[PDB]
Structures are given as structure tokens and as C-alpha cells.
Protein chains: 2
Amino acid sequence: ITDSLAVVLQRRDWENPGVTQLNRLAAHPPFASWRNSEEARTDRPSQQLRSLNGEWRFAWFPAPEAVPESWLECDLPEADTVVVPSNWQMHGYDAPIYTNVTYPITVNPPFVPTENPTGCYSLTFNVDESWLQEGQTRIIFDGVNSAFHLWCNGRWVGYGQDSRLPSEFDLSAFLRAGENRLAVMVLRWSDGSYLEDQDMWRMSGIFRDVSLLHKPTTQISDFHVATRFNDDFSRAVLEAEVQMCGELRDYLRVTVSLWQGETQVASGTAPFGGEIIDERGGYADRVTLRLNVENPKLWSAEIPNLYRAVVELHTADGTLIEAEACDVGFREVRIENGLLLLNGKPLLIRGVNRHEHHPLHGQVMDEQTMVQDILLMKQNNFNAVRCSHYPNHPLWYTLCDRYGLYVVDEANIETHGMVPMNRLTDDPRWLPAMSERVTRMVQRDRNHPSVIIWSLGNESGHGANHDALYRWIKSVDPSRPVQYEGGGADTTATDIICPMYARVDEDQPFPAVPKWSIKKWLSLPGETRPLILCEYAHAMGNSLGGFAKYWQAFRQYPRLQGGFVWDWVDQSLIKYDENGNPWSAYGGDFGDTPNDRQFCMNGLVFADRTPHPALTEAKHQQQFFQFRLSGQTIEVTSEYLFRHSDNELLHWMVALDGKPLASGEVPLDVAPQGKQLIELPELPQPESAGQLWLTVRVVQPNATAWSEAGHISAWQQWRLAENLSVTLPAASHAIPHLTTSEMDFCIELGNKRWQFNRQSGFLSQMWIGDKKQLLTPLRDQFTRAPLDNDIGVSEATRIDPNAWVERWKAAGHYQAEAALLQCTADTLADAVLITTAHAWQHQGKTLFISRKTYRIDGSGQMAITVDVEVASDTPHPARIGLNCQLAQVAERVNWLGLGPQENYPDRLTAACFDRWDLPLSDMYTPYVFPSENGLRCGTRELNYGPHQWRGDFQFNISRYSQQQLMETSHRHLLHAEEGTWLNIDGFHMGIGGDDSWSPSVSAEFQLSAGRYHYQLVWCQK
Amino acid sequence: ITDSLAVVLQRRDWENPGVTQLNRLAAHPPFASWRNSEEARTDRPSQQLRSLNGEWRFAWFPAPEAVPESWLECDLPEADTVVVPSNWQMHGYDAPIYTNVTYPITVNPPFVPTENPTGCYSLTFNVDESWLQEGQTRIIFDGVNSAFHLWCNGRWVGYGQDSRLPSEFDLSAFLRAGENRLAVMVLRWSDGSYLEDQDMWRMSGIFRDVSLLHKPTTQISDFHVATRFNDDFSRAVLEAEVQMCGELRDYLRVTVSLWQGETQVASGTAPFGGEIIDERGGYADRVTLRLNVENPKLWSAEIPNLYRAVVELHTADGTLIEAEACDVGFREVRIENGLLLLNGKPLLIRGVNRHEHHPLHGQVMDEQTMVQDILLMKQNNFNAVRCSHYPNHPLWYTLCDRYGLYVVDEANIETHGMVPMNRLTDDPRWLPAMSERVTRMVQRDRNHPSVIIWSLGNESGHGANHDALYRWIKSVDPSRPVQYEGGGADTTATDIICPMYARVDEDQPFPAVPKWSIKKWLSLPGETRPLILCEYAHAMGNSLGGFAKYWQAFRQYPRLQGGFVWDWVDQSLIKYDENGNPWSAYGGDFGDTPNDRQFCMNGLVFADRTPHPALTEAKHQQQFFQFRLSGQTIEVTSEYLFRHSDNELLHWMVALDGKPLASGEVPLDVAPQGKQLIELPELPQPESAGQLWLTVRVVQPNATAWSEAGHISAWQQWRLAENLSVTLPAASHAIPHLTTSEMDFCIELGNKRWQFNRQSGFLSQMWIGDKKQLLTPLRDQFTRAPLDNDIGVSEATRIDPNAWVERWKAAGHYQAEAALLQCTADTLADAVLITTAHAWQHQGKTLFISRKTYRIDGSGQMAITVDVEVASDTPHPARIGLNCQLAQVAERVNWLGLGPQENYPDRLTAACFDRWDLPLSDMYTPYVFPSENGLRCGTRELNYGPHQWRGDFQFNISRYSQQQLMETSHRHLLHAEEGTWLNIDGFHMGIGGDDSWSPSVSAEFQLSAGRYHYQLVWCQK
Ligand SMILES: [Mg+2]
Ligand SMILES: [Mg+2]
Ligand SMILES: [Mg+2]
Ligand SMILES: [Mg+2]
């Protein structure tokens, strides 16, 4: 009766931050209740721990109030059979909302909307009579979003908030032998939502596991581990504090044993009863053991040395009541003298922020996915990850512990959408709610070695609540530093200056919360903390420009210990078309309102875990070996702090314009922080013209746990020499004929013919034989289909006049009209010479001026020479080159320049100069939100079909015009055009990326010279 | 229905620390909602604020569950008419429990006993229709102990915990015009009780006021004041931050005006909208004004300069929506360089701890009582008070603000009875509950100038919860320091070393939490904070010995800035006898179990506010003027920091053995921290024998607000000279006759006769004429009826073998038997000489040996000469002297020695040497728990009836034998004995008092010499 919906729902606990839970057990590290020490030691599975994951019955309602009392007693006819865990939006019930800042619901704390999507889950299951004789049977939900009430066998059990941490209830007295039934009612919105405003899809449900754990009556209630070291780490102390619940009987003992493999390293036994703590005594229900470990193997992301710790609760006669365990990693984390140290050396964090996202499963995580992510990261030169912005699925820590990644664990607290940001975090009334989001995290994850820093949440301004919570942590677990960026990045609530999007060299001095240039921030008066960016280098779409600038500061300034790139995966979701064809969806694609569109796609990898090209630029910049070339000696520097180059080979090689002349291989013997000298054999040197390039690669000959054999971990290339070509071509056998007309000029020579339209001034067509080559005339191009960064936050509604695109738009770039100023043909001794001039103007303003000369010679080669003039007072153009639509469509593209991957000017350090050959398909980058892409810089020669262009340029080539790109919201809607679109740039502006909501292109990468010159040679084979 | 007891009670919110309140409004400074600025300015009364204090209907139940649903709807036949506020134990419902540490209920957090005394209060009242048109009508309870549920017009309103702070609910929508009814159900025990384990009577009910406040819809929700100063305090800034609730309309304004009297000093006006705080902006519902004040009058306990601040919320057209106000005191509090400063100078805290206690009303406070207390304190040289151990009744701060006392405001948190002490305070699950006890206190009291330090609670060990809360405060209100003694007195949670019962010179090194000698504590390595004792000098019963030692350190060591004596009033309660006669009751006197007996009586004043003699010793030691005598020049030093001696006269005077020879009066002109020189007139000097004494007194000629005219604020006395008596008496005219017998020796001379019993060796009787003088023989006395300090915590059950009494008991002191060793009479030329010797022994051990000579001469004077030998190995005796029971009973006592008040050896600095004459009645000190009392030291002559004794001794005289004292638990049970009991001590051991649970008598005051000598002269007039 008092179990009635009617009664229960009445209190509206989900509209009250003063009730965060009802009858929930305390937090603690992961338990299994093994009843045999070996299983515990070997991490075998505990029969005392049962999963309730699977098929559950579910029914959706628009408001908690629309639930029928019947539900409590019996299933529902119309209840569907759903799989758990899952996100009900993933099943169709309601839509997922992709909003960033702006809260999904209306801001009226602590109220929530009356229309509040309720999901009723139920499960019928069996409890074995043995579980009811003794012990305690409790239930666990690893993640319920956002809040929920619970009934068992028609009785009300409890309530819980906090989507990202476990809620546990003792079912001990509601359970009946055999058949039991659970009724779980999950509310989408609650007062907890006010604290969960992270930039991500807004979903709901029982999205993490459900389990049953059977514990003895007298049991281990919690335990913590700690490791102290001596000056040189040659000796450690493992300290374990154990607490128990139940009746304390003198025959009770505890044994803590430390294994390393099969080998027991240390063991300790004792009975309950701690040291005197105060005037009343000590804890009789606790015991602390201390094990001495000589020459412990240390844990690090470089070498994840782990031990196993077993905690046995037994009686003195040797009888085991129960056992728990955890992996142990010996490491010390400290900030000392402005530096963050790990095991005494200073880290350089090569990290990334990662959300729990699956395109198919929404926010439900699985082992496979976790592992994939981990390996990609490790393969790509990452050390660390930040749990943006809440505690993750438990297994995560374990994997990191094991594979080796540093983890920053973060409280599930984000109130980004309040005004001001502080509003709740400065309010004592939210102190409790917040408090639980921090404390429980710590109680749960504190024993993992991978966790090296605690974070108070994200973007919730800076309030007195943070200060308190930060102090709490420091008191409770001084083993790790605390960080929080809110309120300016350097408040009293953080041990590290941890801004987001601070530029390297430029300051952004917003009122109250400026973002100084990182190099400058450190030397502000009185400042002494280390600086590590919590988010930097916004990887949204065609991005990552300038990435290297960061890497270089990091390397030059000690107190700049790296940062976390934003972010790992694109938060795109899968949708299906008219023919059961899938496609990547984003903000607002689910009729979701209000929404932030593409803003959910900032990953380095696509939702399927396939990489964006940016990923390489990272990989290379973050590489652990560094090179310098001096004469014919290569100096190698190791950035490893703990390990020796012991699975590393260096391959070297010399080549002249793509042609290999020499190769070597040399095994690296460099210690962490060491140098290795490498002298090269006498290097060949040819008479032939061209550039000679040295390229080196570090290879991992043997496979590791996260890499295959032959994995390349680093590389670098240098230009060694140049033999300039002092050779004049063979005087043409033939001579081209010029046929004039009033419409055009024709040039014929051989089967070849070229036509220039005298009215437009462009080369309108060309034939090889009877076949035409163009579909579109060759013409000047000064624009580009806007990248995400060019656009920023500019919308049709709300225009951002500062966004590059807006400027360009406003100035007429996109709609300027050419103007023939001149077009002449002249006959040279051995060639024809065409000469043109256009002016591009908009509203009587001449933006640019293009002046060319085409010169066709007996060789049947045309040489284009171009010279642009850009008005000082017009926004600098995105680019400067030509384009045209070719008639042909070939299978491959071959070029001699940077590649193989897409590379832009402020994003090309990872690319190598060489001869690349790839399929056309590979020259297009499927950024879900179409834009200019696929560029390759420093090209010297490009070959497509019978064409060959030569010079110094950047280019791109696909089946999509710039216009089509520019006009398609999703990549799935693009259609291949008639032939091949070719864009050949003499120059291209950088892509930026410091952030994606303001101009981020550094000046060095802006086409601001005024005068631009370039030349090409088009010809055939 | 869901309003039903049945439903409500179901959740058992009082057995859950996760629910501290339900539907309670936020905390804030005191509001009145004046609707006229002048009333506000002048503190007139607000018609918008109505008291519901008075006659209420009440009914008591043994368990919440025994309440009848009817109650919600209608009064109860048997409900009585009680007055509110009150403590129901004060009315008879149940008993008050006097327990210290040990919790009243059984320790099973968060559970409470099923038998849980519920008090149902109800009130029928009228609401004026106007209040319901608009605005908000809310209710306030200033104190409900311990927890409660609330209904209005049969509807459930909310719940609340925290006995010592206000709970407010919006009744706006439950109210009906005209007749309304409240039903309040108050639970004695709740999960809140675990946090309220203060050493005091355990009571319950609606013990502070009940009010109704009507506010506008658009109102002032909170406001704070702050004052900054310049280097020399010649200029200040008053800063007021105001927040409002309701709809924000551009025509809204705020005006803050500062008055000094009638004179407006400054005013400021502005509209809502603060400065940018973070990335989202500012508070639109707040405004901060800053007023400049030139040469502000500063507030201090010496001179409570106050201003009035008025906060008006109006529209721009000048229309007043509403006004609030508060008194403002300009003062700066800072710890700087190890010192605690007030307005730039370093305080010396002369303070005391005070509980809210009334012998009649239990824990209900009234203005009269508050005021009495204040004045007594100020009169007695106190500067400050500590709110042991919870927030006090609101008016308190106001009075302190006004009369001038420094206040330490303390959170209502004491978990003394847990094991260990830390148990809850270290538990994250109690963090929220604790949090509210701190935060609300601050939000409420933060604007009072008298509050200069915040305290986190008392005796709750040291947990991570404290650290967080301490940081919170520092963040929120950096204007004051925070202190907390738990866990060792010098933790990271306190800005001041604030121990309790630390001795001056001796260390008490308990494990974990030692108590170093205060002088030593300061120089412990790394230590730099100031030290102020939160409790020192346990004033239980006959106490305060050694008080001066403290005063002297305080004066010599800068970093020793004083302390808080423990405590102000005796927590005794009034009971009535068989004839409606009242008497002072204590622990366990209400059949209360378990209990701490007298432990509740440690005040300096009795519950009726009549002083214990200790009070003087304080007054004198804490005096603000200090003297030194050099020749005939008196040097006066002022300890005032801010004020000039401007109501001070110095009276001086010289006297020879009680006889006045000279007097002066001199006006003091000494500045704070200054010296004044005073040269005395040529001082007379007589030939006559005797001691010449100089005595000076400082007088307050004019009355102040807390003192009458002619109040004496200080004094000091010196001995100037001594003219020794070289005069031999006039050779006796007569000669005494000795008549022997086998039973005794008789001496006759004149009407006078003396008889010494030859079997016992004592003077058994004496006659003047036909009248006998003794009822009991004159005999040696080595014991005393144990003071509270002699006993300590020793009980009959649990004996404390270290307690003085125990030692004495065990050694046979109390039951030793005399032994005539010798008894002889001899005839001298002009006198008779008796000579005796006894041995006191117990179990064949001779404890002491007494050797006398009585010598009676022609003058009819007996001279007693005594010489004791004390065994090295026996506990030192409490005293050494004689006693006897006189037959007479006279009305007065006159003596020449220290007085006039009771004075002991380690407690006599406040006493003066002179001739005192008082009524017998005044020679007895009515300590509720009878013990040795009334002593007066340094006596040279004592007169009672026809007797006169002369020498150097300490003595006491009443109608109660030591034995009677020793055997009566309460003073009300003592009965006057046949005549007058006289105790004349050659020597007396000190009383101690550093604490009352371990030996506190300093060695200098212990009778440890072995050999003791003394002489008397008994005679008549
Ligand atoms: Mg809630
Ligand atoms: Mg955000
Ligand atoms: Mg509660
Ligand atoms: Mg206590």
C-alpha cells in the first residue's frame, strides 16, 4: 500500500536535490566475494556474483504518473522484450537529444518537466534457496540514467541518483526462494539532471550492468591499498586497510598476500583492531597491514607492472569466510617544485579526452569497444586519457591498469548551462548532492593504479562547493592530485593549471576568465604550478592545424607537461534510410530540439573507430623518439622515461625524387631520456637532378600486447640535397598552329588541340584525338567549401560575423564575377603564347586580379604562369589556384609530394615526401559534415590518366565539386559528379583548430601577401 | 491521505541522515519585512512579523506510531494547554537526562529507539485575509528539538532536523482566511541526535520561538555586509551584496543607506545585475553596493560603535517594495604573523563558555536572562564568550553586538560518544548532514560584528568532513578565522591552536592527542599559530586553583592570547520537596539513566546567577589595569587596546593592621597600552607594631550601560612595612592552679577553667564561669570533606585510584586512630605547661605524629604550639590543623586576614588583607554538592563570641562538621549542628581545577614537607 506508486511518487524525490538516494548501500571498491582464495588470485569468476543482464520487459510512459499500479504486481501485456543494458532512445521509445550547453529541459531548479519519460523495466528471476539461508544478497546497478525507484516482489526498495556510479541495495529481505520479480522505474529527468549537462547526446535507461552479489554475513566492507617508497624506489611498503561488517569475534583474522604471478611475494596476517586514534580509541572493525617489498617492479604506462593482492577474511583455525582482490601497481604521483612526477620523473602527457560512445549502442559500453579504443590510442602514441566527464564503466580502469594508460577520473558534475556557471556550485544547498558525486567516485576507484589524478567535474564555474570537495579529497587520498578547470583554470581548487583551448602564443583575455597564452600563463606573478591542458586542439572535422606548435612548447617548457586532445570519437549515431541503408546522424537528426548539430563530432576517429587523417599528425608529434641529423650522423633521443628501446629498429633510406638509392636497418640501444648516435654509411650521390631525401622509421619488430609486429612507432625525414636542373629541352620537332576566330583561339599540334574562348578568357576545351578532356573550363579559384573551423558557431538565424565564412561571404568571394580585361594570342618562334587578365569584382570592388600566360610549345606541353593580386582590404582568401572538371575518371592517382594522407599547411608535419600511388577513392575524406578535404601539399608532379601536371602546388581531386560539398549537410547525400574535379592550388590557407568557435588560423597560414605567383606544366603521356 | 500519519511516518525520515529536511526554505540573516524605511532604521517592530508564541495544545506519546490519525484533523480531548516555547521535560511529560559523553540512547546509527517520545503540539490561529492576497506567508521555528514533521490545516508541510537553527516553511498555499490550525509533531530522538551529544541536559520540544512572516512576492532573499579598511583604518568601504527573489523588472532598485544615529552617513542606489563572473555572465538577481566611509567609528568589545544599515528594495519611481536592516560594526579580524588581531591590535581573550540554561525554563532563553548574563560578565572582566556548542538564540548576537562581547559562533555538531570519536565525521555519508549544520549557521549569523570566529563544533574527533567544511567557510567568509579543537587541537582544520585543559607548564601526553604545556606547544617545530584555549580552568564546585598561573603566561607570551573558562552557569535544575520547597537538582535526580551527576555543575555562577567565589579570582586576574609599586610611585598599565581610562578613578589607601591611616583618589589618564605614574604623598609611618598595607582600587565613577556608578574594575595591594613587636607582656598578676587527678588535669585561673583529659591527651573542655565552651574536644585534623576536584570521576562502582580522595581513603587518613604517646603537666614559675604527643596510625603504620605544648599563663591565655611529622610515603594530607565544636553560636565573625571571600591557597590572589566582619551565614559556601568550603587564608586574628585566636593560619567556621559535608549529596539536606564547628589550619593543600578528572593540584600547593610547625593563642574577651 505504502508501496503504491501513488504513495511513493508522491514525494517527488526526483525534484529534490536534498534526496539523492533512499536505502542505498555505501560505495566501495569492486567486490566478487570469492569463496576460494585461488580464484580470487587468478581473477577467476565468482559464483557469488551473478549478472542479470539480458532480456527484460520494458514499457515506456510519458510521465511517471501514467504508470499503472498494476505494474507493481504483474507484467504488462504490451510490455516489450528489450535487452538490458541499453538506452531506450536506442530502441525507438523517444529521441536522443544532442544539445551542448543549453539544457535539454527548462531551467527551473530543482524542477523538472511534468512530461517526463518514464521507462518501466521488469525482470523475473530465480534465486537459489542457498542464498537465502545466509549472507546478504544485494543488487547493483552500474548505471541508471537519470534516476530511479525500485521494487522487489511488489515491495518498494529504494531510490537513486547519479547516472554514472553504482547504486546498491540489499534485497536480502524481499527475496523469496525461486521466483522473484523486479520492477524498476527509470525517470529521464530528475534534480540530478541539473548536474549532468555534458556536451553529449542526452539518453536514458539501464545502460550499464545489473548484478547480484551474495556476501557472507560477516564480510569485508571496504579496503584500500597504498604504496610508499624510499628515496630511490628500491623499497616499498604496501599498506592495506581493511574494514569489515558483522560480528566481531576474536577468532577473526585477515590475511593480505601479494603475488607476482604464481610467486607469493609477501603476506601478512592479523586480527581486527586498529591503533589509537583519538580520545575514544580506535577502530575495532579495521585492521591495517603493511607489507614490505624489496625492489618492486614499478607500474607505469610504459610498463604496466602489476601485482595481485588478495585479501582474505578467515578465522584463526584457517577457515575462509571470504576473499577479495585487486591488481596493484607500484607508483608514486607527486607534484614537486612545479612539476608533476611519476615515480620520480616528470611526465609529458600525450592524452585525449574520451566519452563512452557507441554509434549503435548509444552509451552502453562493452569490452571489445574499450579494448579497441585502447589499442588505437597506444598505437597512436597516447599515454593517457581523461574520463570526460564522469566516472566510466568499471572495466575501463582495469584495462588501463593492464595495458598501461594514465587516467584522470572525473566526477559526474557539469552544470554548464546555468547562469552564471557557479549558480549551483556556489550554493550550499547543492553541496550534498555534489558531495556524493565526488566521494563515491573516490571510494570506488581509489585502488586502481592507472588513476593518477582526480578531477572535480567540468564546466561548472567555481564555487565554494568545489573548494570543500577539493579539500576533502586531499584529506582522504593524498596519493593523487586534484584538478578542476572551472572558473578560470587556476583556482584554489586545482593543483594544476588546466585550461581548455588556451593558445600557445596568443592570449584570449575574456573578462573574469581569460585564457592566457600557455607559455605566458606559467610566469604570471606568484604562479608555480605545472600546466596541463584538459582540452586542447579541437579535432572537429578537417582540423588539427597548429598541433605541432603545441608539441613544441611542451617540449621546450618543463612546466608544460602536455594535455588532452579534444576528443577521441565522433559522437555520431547510426540511422537508416528508405532501403535499410545506414548513415551517420548528428545533432537535430532525430527531430531533436533544441540541438547543436555537428558539434557532437570532434573525434580523431569516426564512431566506427576508423581514423580521421588528423590522427597521424598526432601520432607523429607525440612520438617517443626524436631525431636530429648532423652531417651523416643521426642523433636519436628517447622520450621514454622508464623503458629502454628494446623492440625497436631503425630503418633508414635515401631516395631521389621517389627513387630509392639506399637502405639500412639499425637496432636502437637508447635508454629512457637517452641519446644514440648513428652514423650512416657513405651515401651515394648521383649526377641526376632532383631532391635527395633521407627518411627514417622506427619499427617494432616484435608484437606487444597492443601492437602487431612491424608496427611503426615514429618517423622523420630530411632533405639532403638538391641538384638543380640546368637542362633546356630538345628543340621541338614540330610547331603549333594557331587558328583564330572571333569566338576563340585554337591551338593545334598533333592529335592535340586546345581551345581558348575569347569571350571568357578561359581554356574551354581540349582534345586528345577526337576526345574532349574538360567538362568545365579551367578557371581561377579563390574559395573553398568551408570547414567546420571556417564556420564556427555561425548559424543562419544567428550569424557570427567573425567566422571566416561569414567574412568571405560578406565580401563577395563566393559570388564574385570575372571580367576579361585582356586575351591575346601571339606567335613565337617555336610556340604559341596566350595571354589573359581578369578581374574579380563584387559591387564595384575589385577583389582580385589574375594574370596568366599559357605557352604551348612543339613538345605539346602547356606552361601556365599565374600571377594574382589580392586587395589589401579584403579578407584573405582560402586559397588561390585553379580548377576544372575533367572528363576522364581513372582508378588511381599518382603523385610525387606529401602524403600519402590528406595534408594541409598547418597540418603536414606527419606527411612524407615521396611518390604515392592510390585509388581515387582514397583522395576523398568522408567527413560526415562535407567540406573542403583531401588536399595534399608540396606536390611536384601529379598524374591522372593521361595527364600530368608539374610544379610546386597543393592539390585535391574527387568526384565532388566544391559547391556540391558546400551544399550538402551530410556525406551520405553526396553524389558523384560527371567526371573528375581537380583543384590545383598555388596556395591554400591553413585549417586552424585551436578551437572551433572563433578564428584559429595562425597568421603564418593566412594568404596575406597581396602578390601571389605560380606556374604549371600541363601535359600528356 | 498521503498526509496521513501512516503514510508520512512510514518513511522514517528521523532514522536517516540522508534526509535532514523536506521543503525547508533557505537560510538567511534575520528578516522583518518592514514596509517603511524608518521603522526599519529605528528597529521598530514589523507588523509583517507575527509571533505565535503562547498557549498551545500539547499531548505526549511514547512513540510516534501511537499518534492517532484524528490528531491531524482535530484537537484532542486530553490535550493539555501548554505554553510555547518550552521544554516538555520542564512540564512533567518525561525526564530530562543529564548525561555527558555516553549517548542517552543506544548507539546504532542511524537508528533510534522505537520508544521515542513524541510531543504533539497544535495551534489554532487567524490569518488576516490581507496576507493571502499577495506575498508570501511563511513560518519559522527558531528551535525544535530534535526533529519534527509539520502539518497545516491537515496538510503535510515538511520536516526538519537541527535543534539549534531555524526551520522555515512557506505556508502560502495551505492557509485559509481566518481560522487555521497547525499540527507539529516533535520527535525526541532522530538521526540528528547522533550529532548532538553535548555535555548538558537532554531535553526536547519547541524551545525557541515561532513566528510568521509575511513577505512581498518580489523580495530581498539575502544580504551580506562587509567592511574593508585602509592601512590605518582612517577609511573604510562598506560593501553590501543583495539578492532578490521574484520577477525581475527593470524598474527595480536597491538602496543601501548607512546611518549613524539620525545622521545618514552614506547611501547608494542601484538596479539589479552583477559583474561578469564567468563564461556565462553574472547574477542578474544580485547587486553589490559599495559605500565609502571616512573615519569610521570602530567596533570593539571596548567600544561597541555601531551603525545602522538599511536595505531598501524599491522601484525607480521611489515606491518601496520592502526593507531590511541590520546593525553594522566596523572591525577587522585577522591572524597575522602568529597573532590574532582586532582592528590591528592583538587581542587578549578574557572569555568564558556559556550554555543556554535556565533552572526553571530548562533550555528556553529570554531577553532578561541574556542581559543578566551579559552584564555579569562585563562586570567581571570578560571580553568574550564561546557558544558552547551550538548556535544560540538570535537575540544573543544582537546583545553582544550592542553591549560589546566577542563571540565565537559554533556549529551544532558533537559526536563525543562515538568510538572512535571520528567515526561519523570521517564518514562521507555524514558529510551532508554536517554540512548543513555549518552552512546554515554562517548564512544566518554572518552579518553580526560580535562574531569574530567560527567553530566547526566540539569533540567530534577529526575527520575529512571537517577539512572540507573548514575550507568551505574560508571560501565563503574570509572575514573570520575558523577554529576546531577535535583531534588534537592543532589539526589542519583550525586556524588557532585551541586545546581544552592544557596545563600551563606540565604536559599530558596522551597517545594520539597529547596536551602539551601551553608554553611549550607554541614552539613545537613548524608551529606558528596563536594559541587560545577553548576551555580551561574547570570551574566545578570549589575550584579555580591556579587560575593565576594561566593569567601570567597569557601576559608573558604574545602567542598565548587567552582562553575560555569552562563554564558560566551551573546546569542545575529546580526541584520541589514535600512542602513545595525548591532545591537544586542534578544528574540522576530525575531518575535519569544513565547519568553524570554533579558533572553538570561547573559554572562560575549558580543557576540563579549568583556567583561562586571563584568569580572574583577571575575578575581580578582578568582586570584591565596593572600595577607596580616602586617606592612610593605607582605605575599603572592599561590593557585596553582602544579606549582611554575615562571613567576611572583610583582610590588609594594605607592601613596598619586594619587601621586606616591614609587615603587618596586619583583620576587615571592612561591611554590603551599605556602607563601612568603615580606618586604618592609622603606616607605616614607609625611607631606601633604591625603591618602596613597599601591598597588601591579602580573605580568607575559614572555608570555605563553594564555597570553602575562606583563599580570597581580592578585592585591590587602591597605590604609596605612591618614593625615587629619587641614587647614582652605584663608579668601576670595571678597564677594558674593545676589540679591533678587520674582522669585529667585542670587548670584554673579566675572564672576560667581548662580541662585536659589524661586518657585521650586532648583539651576536653573549658569553662568561662559556669558555662562550658566545647561540645567536642580540640583535636588534630588532617583531612577534608573532598572537593569535586579531590574526587574526580571516581565512583563507588568504578574507583579512580588516582583521585586524591581515593589515595587518602586507601591510606587510612579518614580512619586513622590516635595514640597517646605522652601527656604531662608541669608547673612553671608563672604558668602551667601541658605537653602531649600522639601518633595517628592505620594498620600499624604511623601516618603522622603530633607534638604539642599548651601553655597557660597568668593572663589566662593559652598558647598552643604544634609540630607535625608526616610520613614521606603517605599521600600528602589535605590539611594540617585542629578543629573542635564550639558550644556558642554567634551572629558575626570578625577577622584580620584575607577576605572577605572564601580563599584557598592556589586561589587567593583576588583577596585582600584586612579586617573583615561578616555574618556567620556568609562563612559558608553553598556549593550544591557539599564539600570543604569557606576557608580564609592568611588569618592573623579571628574573633567569635568571646573567643579570639591569634597567629598565622587558615580557618573556616560553620554549623556543619566535615563529616556531615562529606556525607551529604546535596546542600539542601544539610542540617545545622549543635554549635559552631571551627577548623583552624596551620596548613591547607590547594584546590586545583586545571581539570576535574585527574589530579590538578600543583606541587607547590601540596603539603609535602614532612615537618610542619604552627602556633596559636587562644583567649578571651
Ligand atoms: Mg532528488
Ligand atoms: Mg560543455
Ligand atoms: Mg533524517
Ligand atoms: Mg563532552
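We're sticking with Swiss-Prot numbering for chain A, so the shown stretch reads 4-1024, in order.
Technique stated in the header: X-ray crystallography, 2.8 Å.
Cβ coordinates are placed from backbone N, Cα and C, and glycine is handled just like the others.
According to DSSP, A:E462 (active site, proton donor) sits in a coil region rather than a helix or strand. Per Swiss-Prot, active site, proton donor is recorded for A:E462, and the stated evidence type is experimental evidence.
Here Swiss-Prot flags A:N103, A:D202, A:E462, A:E538, A:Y539, A:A540, A:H541, A:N605, A:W1000 as substrate binding site. Using a 10 Å radius centred on the Cβ of A:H541 (mutagenesis position) and all shown protein chains, the other Cβ atoms total 23.
Annotation comment: Swiss-Prot describes A:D202, A:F602, A:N605 as Na(+) binding site. Shown in sequence order, A:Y101, A:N103, A:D202, A:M543, A:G590 are the residues of the chain, 6+ apart in sequence, with a C-beta less than 8 angstroms from the C-beta of A:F602 (mutagenesis position). Reduced to three states, the DSSP call for A:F602 (mutagenesis position) is helix.
Among the features that Swiss-Prot reports, Mg(2+) 1 binding site is placed at A:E417, A:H419, A:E462. Proximity of A:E417 (Mg(2+) 1 binding site) to non-local residues of its own chain (separation of 6 or more, Cβ distance below 8 Å) is seen for A:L198, A:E199, A:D200, A:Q201, A:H392, A:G460, A:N461, A:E462, A:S463, given in sequence order.
In Swiss-Prot, the entry for mutagenesis A:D202 to F states: Obliterates all binding and catalysis. The structure shown retains the original residue. Its Cβ placed at the centre, A:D202 (mutagenesis position) has 22 other Cβ atoms within 10 Å.
DSSP gives A:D202 (mutagenesis position) a coil state; it is part of no helix or strand. According to Swiss-Prot, the mutagenesis experiment A:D202 to E or N carries the following note: Causes a significant decrease in binding affinity in the absence of monovalent cations or in the presence of potassium ions, but only a moderate decrease in the presence of sodium ions.
The DSSP secondary structure for A:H358 (mutagenesis position) is coil. On its own chain, A:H358 (mutagenesis position) has A:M203, A:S391, A:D570, A:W571, A:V572, A:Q574 as residues at least 6 apart in sequence with a Cβ closer than 8 Å to its own Cβ. Quoted from Swiss-Prot for the published mutagenesis A:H358 to D, F, L or N: Less stable to heat than wild-type. Causes significant destabilizations of the first transition state.
In the three-state DSSP classification, A:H392 (mutagenesis position) falls within coil. One mutagenesis experiment named in Swiss-Prot is A:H392 to E, F or K, and its note says Essentially inactive unless very rapid purification. Causes very large destabilizations of the transition state.
Record note (Swiss-Prot), mutagenesis A:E538 to Q: 10000-fold decrease in the beta-galactosidase activity. The unchanged residue is displayed. Residues within less than 8 Å, Cβ to Cβ, of A:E538 (mutagenesis position) and separated from it by at least 6 positions along the same chain comprise A:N356, A:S391, A:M503, A:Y504, A:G566, A:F567, A:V568, A:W569, A:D570. In the three-state DSSP scheme, A:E538 (mutagenesis position) is classed as strand.
Listed in Swiss-Prot is the mutagenesis experiment A:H541 to E, F or N, annotated as follows: Poorly reactive with galactosyl substrates. Less stable to heat than wild-type.
As a published mutagenesis entry, A:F602 to A appears in Swiss-Prot alongside the note: Decreases the stability of the loop 794-804.
There are 22 other CB atoms within 10 A of the CB of A:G795 (mutagenesis position), with all protein chains counted. Quoted from Swiss-Prot, the note attached to the mutagenesis of A:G795 to A states: It forces the apoenzyme to adopt the closed rather than the open conformation. Reduces the binding affinity.
Quoted from Swiss-Prot, the note on the mutagenesis of A:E798 to D or Q is: Small increase of the catalytic efficiency, when the sodium concentration increases. On its own chain, A:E798 (mutagenesis position) has no residue at least 6 apart in sequence with a Cβ closer than 8 Å to its own Cβ. DSSP assigns A:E798 (mutagenesis position) to coil, not to a helix or a strand.
As a published mutagenesis entry, A:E798 to A or L appears in Swiss-Prot alongside the note: The catalytic efficiency is not increased, when the sodium concentration increases.
In the three-state DSSP reading, A:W1000 (mutagenesis position) counts as coil. Close to A:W1000 (mutagenesis position) in the fold, though at least 6 residues off in sequence, lie A:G795, A:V796, each with a CB less than 8 Å from its CB. Under its mutagenesis entries, Swiss-Prot includes A:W1000 to F, G, L or T with the note: Decreases affinity for substrate.
Figure note: comparing Cβ neighbours within 10 Å for the binding-site residues A:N103, A:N605, the maximum is reached by A:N605. Here the candidates are the recorded positions A:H419, A:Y539, A:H541. The one whose C-alpha lies nearest to that of A:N605 (Na(+) binding site) is A:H541. Across the structure, A:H541 (mutagenesis position) and A:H419 (Mg(2+) 1 binding site) place their CA atoms 18 angstrom apart. According to DSSP, A:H419 (Mg(2+) 1 binding site) sits in a coil region rather than a helix or strand. Our reading of the substrate binding annotation (A:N103, A:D202, A:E462, A:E538, A:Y539, A:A540, A:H541, A:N605, A:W1000) yields a largest Cα to Cα distance of 18 angstrom. Listed in sequence order, the recorded positions among A:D202, A:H358, A:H392, A:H419, A:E462 whose CB lies under 6 angstroms from an atom of ligand 2 come out as A:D202, A:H419, A:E462. A straight line from the CA of A:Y539 (substrate binding site) to the CA of A:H419 (Mg(2+) 1 binding site) spans 18 Å. Each of the recorded positions A:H392, A:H419 was assessed for Cβ neighbours inside 10 Å, and the highest tally belongs to A:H392. Under DSSP, A:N103 (substrate binding site) is assigned to coil, being neither helix nor strand in the three-state scheme. When Cβ atoms from all protein chains are considered, those within 10 Å of A:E462 (active site, proton donor) total 24, not counting its own.
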